[PDB]
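So the structure is just underneath, and the comments pick up after that.
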Amino acid sequence: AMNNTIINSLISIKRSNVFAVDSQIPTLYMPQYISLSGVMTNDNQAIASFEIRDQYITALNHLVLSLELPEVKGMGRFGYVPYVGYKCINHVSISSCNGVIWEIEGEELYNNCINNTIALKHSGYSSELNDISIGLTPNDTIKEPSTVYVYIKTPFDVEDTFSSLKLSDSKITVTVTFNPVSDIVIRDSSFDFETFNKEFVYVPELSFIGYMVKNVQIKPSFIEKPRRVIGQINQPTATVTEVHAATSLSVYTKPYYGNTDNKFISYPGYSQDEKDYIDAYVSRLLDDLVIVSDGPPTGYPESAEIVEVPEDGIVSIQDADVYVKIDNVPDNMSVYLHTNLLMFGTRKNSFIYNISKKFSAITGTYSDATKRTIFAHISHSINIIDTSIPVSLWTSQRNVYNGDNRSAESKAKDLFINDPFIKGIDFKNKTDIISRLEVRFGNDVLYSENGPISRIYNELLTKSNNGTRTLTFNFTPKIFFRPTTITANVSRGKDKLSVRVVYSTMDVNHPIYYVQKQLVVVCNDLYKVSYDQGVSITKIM
Amino acid sequence: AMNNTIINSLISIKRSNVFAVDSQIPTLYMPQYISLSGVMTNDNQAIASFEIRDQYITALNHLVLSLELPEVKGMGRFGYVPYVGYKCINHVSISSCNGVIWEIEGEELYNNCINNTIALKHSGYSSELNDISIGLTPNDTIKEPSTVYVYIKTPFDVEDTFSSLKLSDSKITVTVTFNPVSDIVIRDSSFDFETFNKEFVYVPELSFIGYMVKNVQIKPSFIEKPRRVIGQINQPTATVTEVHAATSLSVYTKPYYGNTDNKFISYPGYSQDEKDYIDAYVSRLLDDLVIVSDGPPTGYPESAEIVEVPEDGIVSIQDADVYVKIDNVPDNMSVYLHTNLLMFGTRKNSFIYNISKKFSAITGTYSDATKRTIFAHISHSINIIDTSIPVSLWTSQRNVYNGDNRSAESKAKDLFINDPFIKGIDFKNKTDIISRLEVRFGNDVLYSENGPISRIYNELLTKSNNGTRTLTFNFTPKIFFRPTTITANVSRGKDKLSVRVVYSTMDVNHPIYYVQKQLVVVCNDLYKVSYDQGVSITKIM
Amino acid sequence: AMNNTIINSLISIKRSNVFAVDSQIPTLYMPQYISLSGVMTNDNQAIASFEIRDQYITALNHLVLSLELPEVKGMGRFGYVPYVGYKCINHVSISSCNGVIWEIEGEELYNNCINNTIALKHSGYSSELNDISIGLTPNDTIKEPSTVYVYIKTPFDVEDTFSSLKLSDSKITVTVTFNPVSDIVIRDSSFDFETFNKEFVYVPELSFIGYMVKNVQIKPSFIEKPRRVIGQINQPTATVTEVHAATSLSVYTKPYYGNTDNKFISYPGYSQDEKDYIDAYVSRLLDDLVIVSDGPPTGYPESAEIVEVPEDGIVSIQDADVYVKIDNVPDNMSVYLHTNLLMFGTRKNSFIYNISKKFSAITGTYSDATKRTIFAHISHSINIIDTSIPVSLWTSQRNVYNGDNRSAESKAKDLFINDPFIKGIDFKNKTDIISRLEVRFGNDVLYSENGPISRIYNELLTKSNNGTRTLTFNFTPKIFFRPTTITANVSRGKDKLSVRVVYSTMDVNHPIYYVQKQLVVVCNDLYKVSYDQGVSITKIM
């Protein structure tokens, strides 16, 4: 029922038809899902190799790696890192008889896939995998066997068949190097990690979409291979040499925990919000913070200053006042507040970082049935950095105090965490430790910034939530155009990308000041793909 | 402020202009939102017919069906299934004078729209609709009147005006067949469903975007019509005949509850996470699991083994130990543990499935004001399958035990659930009951897999979270190319798609072993659309 | 490993190659992120001006505005509105020597960006910014300094370099007008807003992506400039004159709070779900609703009817029964129910809106340590409208009752909220106050609807969750085609868009009946962009 207004509004010119189109008949082809088994060899890293050789496979894309995780038994606490499938991959390489066609580091693969929620979920992200489970007997099953699937995104996936890797009758080999299983496991000290590690085995299977094409017409294309460079420990510089045609440049920082035992007080498991991290940390602290006891509590170091709560409920810790109210406290028992649970300082009369001063209100109810306090509303100022401080840093040699005044029961619940893709200096990469960034191409300054406007642009343009500081040089559509690059001038000397940052200033009495940092620079170089005598790539100069 | 580096980096060749384009003048047209009322007729299913006849409507797409849900009154418990608007649709057909142009089943329509969160939300997904409400008097209003909107996605929507259905001066009729209202309602036994069902009436209105086009130039196009085949009860096979040009093939399993009363213990209402299902189930179980009583609890079957909790809090149920601690228990009362609340077994001395053994720690506080236990931390191993077991299966004839030892008050809270789009054998389609899948085209094997790598690929390629095992044959862009299909060879005999699965093995002492299953195969056939003497389609061969 | 079925299925015709493409070499260019500082001037609104003048910048797009929010100190309660960065912008204008090239209102900018979660998050959406913080001393830091980033989406962003604004050697000026800081702040009366407002200063920096293009070839393009018209207070009409080529028309309603003090009882801060709003409101009400007291509670107006709860727990308020059970009540104390906490009525014996009657079950436990009630399960019927009623409306002159019988402590916790982008008559724009909508073009009726099917279509087509009633006239692809518009017929008189709504009927005894409403109509006009003697636009007629 069109209105008279509508039928009279339209009341000559060459007009493009937007209500019809001629359907082009495409190249004749037939796709097939193909699964292959690999040969494992053993740095002694595990390495899986897959050989693709079939005259009827003309092209392929969409590599998926499946992994069988085994049943885990015994006692102790044990979970998997989130996205375990991606955290397992150290390196991936695709190569033909002519050499390497494409390759990537596992962290860069994860960074490229981090905006793909479906892929992250298939990589193994669930409560059954990522909760920290407990075994009570040597026969208790901590984790049941399960299979995860890792989508190995390549440049060959962007335009479906248009960008797919053509096999010009050559053999194609895919090689997957794995990280050691310690990287993907979160465990306490009571778990028999030596036995688990001696018995653990990666079991991979490779899948891809193959294309049988009739009368294929191959043309040369353009591919981008990421290349990574890691700076020295705590140095504010890193240089990428032999840069002749780069499409983009990425910069970020990784913490280095090699000077520690890799032990942390808490970990939220499947829950991965900042609030979840903080809630897990606070839950671990409260068991030692407020104590209901018949007499002064026992089982703490001599350095512990445990103080009885007065009738008004306020315990003053220097300038800080902590409000403590516990219901149903027995008559033969008092309420005590640990006033220096964790403390750090560099001089005997300077500023002290004291975790007890971060709490302002603690309320809960005591349970006579379970002999413990069930906490309710907690008012505190604990941030993600406190949850990210390694346990070794509290008891460092630079600390003029004891450091860790927790009970032995609390110290036995600390977890080993060797997650290989941690960015920044906290688990969420929230704190921005870069205050200034300068990028040089040759001797001349290419780009400078103070605030993270390059990260803001990276996130806006890629529609990601976990972006980094990225200089993007290509804004042209993929595949159909040759990508735009910054191009070297060897005569002028402009053929390397030097990066210099200024790190943010931290308090020398904050434990986080001593986490070691490395600067990571990623450069995407442009390559040309040719299909004469097999598959070949050349670096564009 | 361009840097000298930038202005000297660019320091001939035919270059495509990527900073400008000539704006093509499109076909002259004017869109209008048009709403129509239908004629209802009454298998006795309701059927709504809408006639589109207007010489000035040249094309249309984007069908939306609105439905007025009436005010629900009375007593009992009552909610709507999530996405009630889509759950209401049994069948949709679009046809002209020449015959059916396009049609789909309601479940396939839901499957095609499941990745559209906006559409699912408009279909009716809110707490006011999907919470299980309670009426206390015969005049209490359980649900207020509300309107839902169902987006009926067709092939005519993919490329906006390019793919829109052209009305070549013909009459177009849309016919909507509805499911019976029992399918979309979740109620207990105290709700007067007979009266509600006698008085309920579907009230639909149809909307679409029409296009008045001046001097339209129509061309023939290609359309895909899904076709479904349902296998026999508990058979591992299903065949699709007359397959001459298919773009894709989908496979999944549906549970068949016809051998039951369709009653379930719990349902989470608006909350639809797996954890929400499990929490609702546990909340229903705890009211009978742990009892605070003055003397041995009364009101349970003679088969119930209710045991007093010792002072240490551990009750051993065969090999399983349950820890029970309840605060504030009165002095004249004890704490009791129901040790066989639900139990299933096939032999008198074999394995027993016992829901009481799935709990390891139960803590809470008794309330003297409300005479009930408020539970706190619960440690258990309840999975989604337990929440999906029908109540009839516990009391089956094959069970050598009583089965359901709950109280009458608990049994009166069970809910009828007839949701028509359930997949798998649980409400979340999480358990994978297919262990092996083989697809044959003619006599030859087209595809085999063990793990669900085809489902992994379906989800990756369609960016969905609720994918199925799907063989996709078309990777060419829609509309602008003729779609790629697997093509029949009638000379060779290759003209049907046979499907055979191997179902996963289950424990004969698990109640879920006896849920009946059907195999569903969906085949998308390619059709050609022509515009001579009205609108016509032909099957491509 | 291709199957024999696959290799025999494919066993002439001009076929388009879908496995290769010739890579076109694009225009030579180099992008750069450029940041500028502005000149501030002071309706006395702050205004930031940025001058872009550089012969080597050929084109630009992707404007980002950063803002430094200062440290907030003192006592009282203080937070920022969600998306503070967007809420700060009153107006944005881009202009060259020829005049205004493009401009938009801040509310329309927010509406265009509301589907961009990344952009909304960068605008300032976090607990640290949006929680309502408390200062206790005149030196307590309520908020730490932080920087937000506002993505100013323009038409120049849709097709990357294709749609970018060309600077034809002209100077380009960007002007940002800011809202007063009262609009972006949520505070109580104890916060020193006069001092904060005297000292607050907007500190903006502008960024954009510039393009140095070698041998650019510029062509004329088409741009759409939104234009807004606001109807008179409580009038159901609004007209847009001089409409000669419009691509779309939007309609919605804004509440007008100028007849109030802009004070509300509660606000959920960072949590922005409807349930969060309702939970914050209920949490504020419960502290006065149920009172544990030694004797009749004191500190309430003489109009307050506070009633002791009987032993059965049921207090009847006219036809409504409230169930109140509180555990651990001391022996020298009773439980009391405030039965007319908030009440509104227009006649002394007609219907009364009473907030106490909206509660059906209240349970909790009294705390002897903190002298307050910790509530548990609450059964109520509080909706978002109750949470959106302004405090002034309860104590209106039309109310024949007192209105607000809360304690002084509760009244001191009310918050000032001047959020400038509120739609509808509640904070979530959930209630639909438009029952019928008629759009006229000239004298003839262009479109009519009752239900919000135009909003349903707006949301479906734009993939948004916060759509409005929108008539869309353009369904052609952006940039590459000249947009489709409704076109004026000045001879016939069709050159204005008149809008008339019928507002929904409300109860004259509901306080929400008296919130004043304005009708907002937005019309997107089509303009042509030319590049002779700088940058110029002309209105298409």
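Heads up, residue numbers simply count up from 1 along the chain you see.
Cβ coordinates are placed from backbone N, Cα and C, and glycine is handled just like the others.
Per Swiss-Prot, mutagenesis C:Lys14 to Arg (Swiss-Prot position 17) is noted as: Confers 30% resistance to rifampicin. According to Swiss-Prot, the experimentally introduced change C:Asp22 to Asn (Swiss-Prot position 25) is described as follows: Confers 60% resistance to rifampicin. Looking at Swiss-Prot, the entry for mutagenesis of C:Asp22 to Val (Swiss-Prot position 25) says: Confers 45% resistance to rifampicin. Quoted from Swiss-Prot, the note attached to the mutagenesis of C:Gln24 to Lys (Swiss-Prot position 27) states: Confers 50% resistance to rifampicin. According to Swiss-Prot, the mutagenesis experiment C:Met30 to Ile (Swiss-Prot position 33) carries this note: Confers 20% resistance to rifampicin. Per Swiss-Prot, mutagenesis C:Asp169 to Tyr (Swiss-Prot position 175) is noted as: Confers 50% resistance to rifampicin. One entry in Swiss-Prot concerns the mutagenesis experiment C:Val216 to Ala (Swiss-Prot position 222). Its note says: Confers 40% resistance to rifampicin. For the published mutagenesis C:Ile433 to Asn (Swiss-Prot position 439), Swiss-Prot gives the following note: Confers 45% resistance to rifampicin. What Swiss-Prot says about the mutagenesis result for C:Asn474 to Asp (Swiss-Prot position 480) is this: Confers 80% resistance to rifampicin. Annotation of the mutagenesis experiment C:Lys478 to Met (Swiss-Prot position 484) in Swiss-Prot: Confers 70% resistance to rifampicin. Under the heading of mutagenesis, Swiss-Prot lists C:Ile479 to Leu (Swiss-Prot position 485) and annotates it as follows: Confers 60% resistance to rifampicin. For the mutagenesis of C:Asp507 to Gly (Swiss-Prot position 513), Swiss-Prot gives this note: Induces the protein to polymerize into flat, purely hexagonal sheets instead of the curved hexagonal/pentagonal coats that are normally seen on the surface of IV membranes. The structure shown keeps the original residue.
By the criterion of other Cβ atoms within 10 Å of the residue's own Cβ, the least surrounded of the mutagenesis positions C:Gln24, C:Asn474 is C:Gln24. On the backbone, the CA of C:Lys478 (mutagenesis position) and the CA of C:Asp507 (mutagenesis position) stand 46 Å apart. Ranking the mutagenesis positions C:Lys14, C:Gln24, C:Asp169, C:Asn474, C:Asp507 by Cα distance from C:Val216 (mutagenesis position) puts C:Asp169 first. Cβ neighbours of C:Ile433 (mutagenesis position) (same chain, under 8 Å, six or more residues apart in sequence): C:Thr253, C:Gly424, C:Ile425, C:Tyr503, C:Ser504, C:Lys517.
When the C-beta distance to chain A is held to under 8 angstroms, the mutagenesis positions C:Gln24, C:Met30, C:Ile433 reduce to C:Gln24, C:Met30, listed in sequence order.
Note on the mutagenesis positions C:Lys14, C:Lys478: the fewest other CB atoms within 10 A surround the CB of C:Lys14. For the mutagenesis positions C:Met30, C:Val216, C:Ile479, counting C-beta atoms within 10 A of each C-beta gives the highest total at C:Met30. It is 40 Å from the Cα atom of C:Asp507 (mutagenesis position) to that of C:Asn474 (mutagenesis position). Applying an under-8 Å Cβ distance to chain B, the mutagenesis positions C:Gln24, C:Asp169, C:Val216 reduce to C:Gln24, C:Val216.
Cβ-based neighbour count (10 Å, all protein chains) for C:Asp169 (mutagenesis position) stands at 14. C:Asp22 (mutagenesis position) is 22 Å away from C:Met30 (mutagenesis position) when you measure Cα to Cα.
Gap between C:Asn42 and C:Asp43: 3 residues not modelled, C-alpha separation 8 Å. With 4 residues left out of the model between C:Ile11 and C:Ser12, the distance spanned by their C-alpha atoms equals 13 Å.
The mutagenesis positions recorded for this entry are C:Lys14, C:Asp169, C:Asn474, C:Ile479, and the Cα of C:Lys14 lies nearest to that of C:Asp22 (mutagenesis position).
Of all the mutagenesis positions listed here (C:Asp169, C:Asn474, C:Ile479), C:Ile479 has the Cα closest to the Cα of C:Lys14 (mutagenesis position).
In this structure, C:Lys14 (mutagenesis position) belongs to neither helix nor strand by DSSP; it is coil. When Cα-Cα distances from C:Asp169 (mutagenesis position) are compared across the mutagenesis positions C:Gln24, C:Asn474, C:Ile479, the shortest belongs to C:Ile479.
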